[PDB]
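J.: Here it is: the structure, laid out below.
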Amino acid sequence: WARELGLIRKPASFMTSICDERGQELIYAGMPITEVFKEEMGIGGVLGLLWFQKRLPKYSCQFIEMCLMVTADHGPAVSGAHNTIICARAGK
Amino acid sequence: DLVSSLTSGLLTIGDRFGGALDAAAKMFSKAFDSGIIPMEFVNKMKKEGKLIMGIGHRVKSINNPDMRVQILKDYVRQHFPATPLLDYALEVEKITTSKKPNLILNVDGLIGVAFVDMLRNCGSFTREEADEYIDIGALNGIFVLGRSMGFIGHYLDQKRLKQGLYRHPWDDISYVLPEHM
Amino acid sequence: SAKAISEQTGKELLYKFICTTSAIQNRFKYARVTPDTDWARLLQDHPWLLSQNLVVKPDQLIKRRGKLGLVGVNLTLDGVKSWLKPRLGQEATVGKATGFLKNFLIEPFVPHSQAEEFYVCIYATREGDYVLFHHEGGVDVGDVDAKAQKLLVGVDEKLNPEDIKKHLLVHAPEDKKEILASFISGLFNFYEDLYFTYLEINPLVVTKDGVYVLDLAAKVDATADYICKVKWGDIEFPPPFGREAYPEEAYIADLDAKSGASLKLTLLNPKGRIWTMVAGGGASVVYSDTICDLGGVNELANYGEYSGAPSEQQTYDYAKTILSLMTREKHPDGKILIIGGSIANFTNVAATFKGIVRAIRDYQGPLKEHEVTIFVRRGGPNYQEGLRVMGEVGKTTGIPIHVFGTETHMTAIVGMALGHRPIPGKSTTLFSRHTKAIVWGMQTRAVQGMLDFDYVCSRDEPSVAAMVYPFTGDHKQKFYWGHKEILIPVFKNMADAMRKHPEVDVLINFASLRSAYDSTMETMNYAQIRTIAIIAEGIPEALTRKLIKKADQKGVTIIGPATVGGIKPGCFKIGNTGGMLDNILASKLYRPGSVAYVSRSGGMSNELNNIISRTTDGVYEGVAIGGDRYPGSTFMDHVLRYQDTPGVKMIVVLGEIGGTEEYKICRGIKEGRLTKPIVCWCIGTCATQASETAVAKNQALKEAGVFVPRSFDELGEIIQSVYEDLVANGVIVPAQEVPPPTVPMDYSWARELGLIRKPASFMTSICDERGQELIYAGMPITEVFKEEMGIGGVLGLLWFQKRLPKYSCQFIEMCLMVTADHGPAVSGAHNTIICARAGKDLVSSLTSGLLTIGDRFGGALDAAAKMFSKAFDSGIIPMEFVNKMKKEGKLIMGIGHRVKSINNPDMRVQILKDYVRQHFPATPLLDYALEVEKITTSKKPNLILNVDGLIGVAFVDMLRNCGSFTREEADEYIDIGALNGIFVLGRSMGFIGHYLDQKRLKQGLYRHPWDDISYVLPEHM
Ligand SMILES: CC(C)(COP(=O)(O)OP(=O)(O)OC[C@H]1O[C@@H](n2cnc3c(N)ncnc32)[C@H](O)[C@@H]1OP(=O)(O)O)[C@@H](O)C(=O)NCCC(=O)NCCS
Ligand SMILES: CC(C)(COP(=O)(O)OP(=O)(O)OC[C@H]1O[C@@H](n2cnc3c(N)ncnc32)[C@H](O)[C@@H]1OP(=O)(O)O)[C@@H](O)C(=O)NCCC(=O)NCCS
């Protein structure tokens, strides 16, 4: 009540310049979610919005998706995939 | 569950929280084997702009001291033969509390210098073992294994109070977004 | 603070760090004789005592021992042994001080004539250093300023021996003229290199063999240890020669040592009636001055302070020591306790009063038994509630307590106490409403105070353009402009701030003493900065004289070296001057007045704001110049700066004892320079060089047309008289009190004074970290270590919040010893080894091993407890339980092994089973589990009771069969997972061991070869 009638004051931590969840639309970096889906940017476009806070050009967006496609699975011999298999086989 | 709650608490024991246990041993033993005075070690450490690890604490001061530092000091004075690095660290502590009262020699610095004393002034560690166990990280493990009891205690307590999901209210945030990206 | 050093350490530093080609003599030939010293070690350590002639003299900072006759001259070893018998342990009398003699210095006696002894004295002043030399030294010189040749060497400049011969050695002997210049130049170089202040070598004796130094005297700038601790070493600063300290005085000295505040106590009279426990620097000397000026010279008991916001425990200890010192003697006329103080800056008055009234309620019986009268005056934030708390304790205890606030004059409290009255070129316009500053450093409290002042003084533009901090990168700090939230950029280097903001002209230097000099020397070469305020403290006198010199060169004015700043109402405020916005709005410092003032200390500036506010129309521009030795701008520069401003109508000046500046005020007003009415008072008369004392400044200023009150009780009366004369003459036209803008206060301040009531999450019934002792479950950490409960005991405190019995604590230590490492084959140890071989770190290796302890690995600690305790509370015979877990699938958890079967036990289940059967009273569930294992060993021999099942059933049995668990907490912890906690905390030792061991064998990255994979991929998806 004392801040709704506007008299108290509060220093607020956690500055977070990404993804304002309040309001009538889920705004990303500066661009709303309906603009994200109308401008037809893939997940590379929202990687540019959330991580870099820039609307990256449409060749860099496809390059970010190409990087997330080639840095997918590379066999289960390697150590991280091996630990995931050990924890899945322990049924976690 | 227990392992995910304790584990998501244990993945913050880094350099600012609780991982000063090894850097307050490496720094205080790298400035004791290249022997300077404490009053020049502090000058060098401020001149380089880096933090003296294991000398600062957010909430405790000299007018509000933490007692767990005193319980360890009164043990390492008696049962420990020949502990000079702790005396060096106490010298640096009072040099820094003469300026700012906030900067008090932590338990994360007292355990580091007392463990270097216990490794290199008791038996069975010569000088390559007792420096390998500082370089490898056997002093962060003391903090992680000690604080696991507290984190499991906090999991059990928040499980027994039947508390709900946490939401962190928007009046503690101040979103500072760009204009229109 | 330049303080004295002993002759032994002076000669030690001289003989060790001198750099001369001259023949120095008697190097490291001196002996220190104490009352506690022996003689065999002395003869073995210094052999020259058995070879030469000896001169012994007391070194307890005794001045002019020749005029007193305490010097042993030309004696043998038995000569000094027979002469030191009435000198060691006898209370000597020197000047006006009778004190113990406990220190003597022995020198080799030298042969010398009257024409060999000279006088060298290098003492520091504001412009530079004075090298004073006299060709006729000794004790009977007398006139130390009327005969000798002086030479002023400027700051940041060197002294050449040709200049010594030209100005200083004109009347030296010719057979000493070549070596004396070398010794004086080396002595000056050593003086400048070790940061002394006043070095007096008398009497120096240059003879044919070399140079002897008979007596020495030296004061060293004690705050230059951060630059010269390697050259000083362990300096033992001696106290002045006087009476030995009382143990309570030494107790408060120890409190000041181990505290962060300033806790001073000195008992002038342990029998008298007037005790004064007054917080503040200048507040204590002002209260003792108006005790002295009201007939209380002889019966003033103590004087001291508790300044700089002490903790509640520390102010309780100080007030307890004062209330115990005023208790042991009786005074039937009546004892008076003046718990005074000025307006505090930011401290909540109710907390310090809470400490003092704890010390009062601890001494209420003796305080009524000894007829005390407590007079309290305090101001600042929440002084209303603080004085109301003190009035509540005065009502409830029954002792007379008289609380006064900002409405009272500062020292009329001691007026109504003793029975005297009843109890009821440089610039001028430095600061403007377009003046933007640059703060240097992370001082967000001071910057938010300045921005709150800029809001409330009706100023449309913030007076912090940017902050500068090189230890972090460039970012944008979040600050509060009224209700609004603004971003203020903190820059790494000052070049970016002076590039993007060319409108600034003032840098507020909040760097510490180890970076303030370099920061303002980096600042002073920038053209836009025309004033510099250095708020730090500890900066040495040599570095601040170099700052004064470069400020006079570059034309900037400096209000730095130990200050709080200075406030110009309506335009600007330097950091933390004034205090909170409560103080700014109560003292009406938001609209421009017509009075200017100068002070030296920053503690009396708030009282000056209060007095001018209550008795005048406001303050136009007020400045405190600093609490250092050589202030960056003295009183006369600010009075001349006030003279050229069209807004000032009168000027108040608050001076102090020491330093000749009010004489410059006298000469400036007499030589036709000052016209506006000056009011002044020099605080701290209290004299119970005599040409620069406070009564000298008062008698000098009273005659010279300056309005000077008699005591400090009448300062506001004099200022009100001068103001009502100036409003009768029609020059002062007071404006109308426009209402200011309002700021919201603070969530922290509103909860501290207690009117907000926010609901708090995170209920946490464990480990109260706050307060003074790390409290565990309900028991402090000192009781944890005193009652010898191990890590099982602190597990019972943190996890279960009960005091577990000593067999159960040792049982939990036994469980954490058996559930440690069990080989690296297992899933969690394997994951820890793979993350350690991928070179990660301890917490990610242990953590990614700990994320396997679920159901199939580490789940038998809890499943074999829930199973054996569900099927024991349902009343089932062990044969029926084995058959019930047969028809439903469901192999019994906690039963089975791979090798150790029977007549070949587990040998770590046997240790736990032995401990439980020997120590646990009334263990039914282990006996039920042993009946089940006796039934199921008949099927297969290797169906022995596992250790993961035995710890489960022994733990459930311990919880529901020992004390302090009922039965519904005793299976609540089983349901929540205290057994999973036992396994995870046990196996963490093994996983950290595996991390360290794979880090120590220096293993490489793991690849898991394709011979052990067998890909079973589809055909073409
Ligand atoms: C833990 C820590 C963040 C707490 O410090 P803090 O109370 O927040 O102090 P702040 O960072 O708010 O204030 C910064 C000022 O104090 C200085 N300072 C703070 N901690 C310092 C430290 N350990 N060593 C040297 N200087 C320190 C900063 O240099 C800076 O100086 P300045 O006044 O000239 O600007 C910090 O001291 C630290 O990182 N210590 C090393 C890690 C550690 O020991 N952690 C155990 C306790 S959590
Ligand atoms: C048939 C044979 C292979 C079975 O041997 P086995 O040791 O009983 O092996 P099993 O796996 O069947 O034993 C499991 C038993 O222990 C029980 N058990 C196993 N794990 C259990 C657990 N955690 N908890 C409770 N019970 C468990 C099982 O329920 C079962 O008991 P059940 O009979 O009540 O069902 C054995 O008898 C044999 O070797 N026969 C060949 C001999 C021969 O003729 N040789 C040729 C002549 S030269």
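The residues of chain C that appear here are 2-425, 487-750, 767-1099 by Swiss-Prot count, in order.
Using the three backbone atoms N, Cα and C, a Cβ is placed for every residue, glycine included.
Residues annotated as ATP binding site in Swiss-Prot, with a curator's inference given as evidence: C:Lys58, C:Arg66, C:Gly67, C:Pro109, C:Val111, C:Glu118, C:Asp216. Summarising the annotation, Swiss-Prot assigns Mg(2+) binding site to C:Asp257, C:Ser260, C:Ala262. Marked as citrate binding site by Swiss-Prot on the basis of experimental evidence: C:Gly309, C:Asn346, C:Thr348, C:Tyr364, C:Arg379. If you look up Swiss-Prot, you'll see C:4-265 marked as domain 'ATP-grasp'. Under its mutagenesis annotations, Swiss-Prot gives C:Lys540 to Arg or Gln the following note: Decreased acetylation and increased de novo lipid synthesis; when associated with R,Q-546 and R,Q-554. Abolished ubiquitination by the BCR(KLHL25)complex; when associated with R-546 and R-554. C:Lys546 to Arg or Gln appears in Swiss-Prot as a mutagenesis experiment; the accompanying note says: Decreased acetylation and increased de novo lipid synthesis; when associated with R,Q-540 and R,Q-554. Abolished ubiquitination by the BCR(KLHL25) complex; when associated with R-540 and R-554. Recorded in Swiss-Prot as a mutagenesis result, C:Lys554 to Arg or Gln carries the remark: Decreased acetylation and increased de novo lipid synthesis; when associated with R,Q-540 and R,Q-546. Abolished ubiquitination by the BCR(KLHL25) complex; when associated with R-540 and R-546.
Give me the structural setting of these features: burial, nearby parts and distances.
T.: The Cβ of C:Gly67 (ATP binding site) has 16 neighbouring Cβ atoms from other residues within 10 Å, across all protein chains displayed.
According to DSSP, C:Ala262 (Mg(2+) binding site) sits in a coil region rather than a helix or strand.
Secondary structure from DSSP puts C:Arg379 (citrate binding site) in coil.
When secondary structure is read from DSSP and collapsed to three states, C:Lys540 (mutagenesis position) falls in the strand class. Sequence-distant neighbours of C:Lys540 (mutagenesis position) (same chain, six or more apart, CB under 8 Å from its CB) are C:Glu547, C:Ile548, C:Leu549, listed in sequence order.
Within the same chain, no residue at least 6 positions away from C:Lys546 (mutagenesis position) has a Cβ under 8 Å from its Cβ.
In sequence order, C:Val530, C:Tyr531, C:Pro532, C:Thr534, C:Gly535, C:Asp536 constitute the residues six or more apart from C:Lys554 (mutagenesis position) in its chain with CB-CB distances below 8 Å.
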J.: Any idea what the Cα distance is from C:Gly309 (citrate binding site) over to C:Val111 (ATP binding site), rounded to a whole Å?
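T.: C:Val111 (ATP binding site) has its Cα 51 Å from the Cα of C:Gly309 (citrate binding site).
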J.: Just to be sure I understand the packing, how many Cβ atoms besides its own are within 10 Å of the Cβ of C:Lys58 (ATP binding site)?
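T.: Its Cβ shell of radius 10 Å holds 20 other Cβ atoms.
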J.: Give me the long-range Cβ neighbours of C:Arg66 (ATP binding site): same chain, 6+ apart, Cβ under 8 Å, in sequence order.
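T.: When sequence neighbours closer than 6 are ignored, C:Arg66 (ATP binding site) has C:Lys58, C:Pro59, C:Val72, C:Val140, C:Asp216 within Cβ distance under 8 Å.
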J.: Counting Cβ neighbours within 10 Å across all chains shown, tell me which of the binding-site residues C:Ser260, C:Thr348 comes out on top.
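T.: For the binding-site residues C:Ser260, C:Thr348, the Cβ with the most other Cβ atoms within 10 Å is C:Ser260.
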J.: Are there any residues at least 6 positions away along the chain from C:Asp257 (Mg(2+) binding site) with a Cβ closer than 8 Å to its Cβ? List them or say none.
T.: C:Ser263, C:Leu264, C:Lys265
J.: Near chain B by Cβ (under 8 Å): which of the recorded positions C:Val111, C:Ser260, C:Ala262, C:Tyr364, C:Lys540?
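T.: Out of C:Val111, C:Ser260, C:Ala262, C:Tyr364, C:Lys540, C:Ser260, C:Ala262, C:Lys540 lie under 8 Å of chain B.
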J.: Let me check the 10 A CB neighbour count of C:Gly309 (citrate binding site). How many other CB atoms are there?
T.: 18
J.: Taking chain A as the partner, extract the recorded positions from C:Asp216, C:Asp257, C:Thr348, C:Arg379, C:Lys540, C:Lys554 whose Cβ is under 8 Å from a partner Cβ; order them by sequence and answer 'none' if none remain.
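T.: Qualifying residues, whose Cβ lies under 8 Å from chain A: C:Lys540.
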J.: What does DSSP assign C:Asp216 (ATP binding site), in three states?
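T.: DSSP call for C:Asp216 (ATP binding site): coil, neither helix nor strand.
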J.: Work out how many Å separate C:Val111 (ATP binding site) and C:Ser260 (Mg(2+) binding site) at their Cα atoms, rounded off.
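T.: Each residue's Cα considered, C:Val111 (ATP binding site) and C:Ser260 (Mg(2+) binding site) end up 48 Å apart.
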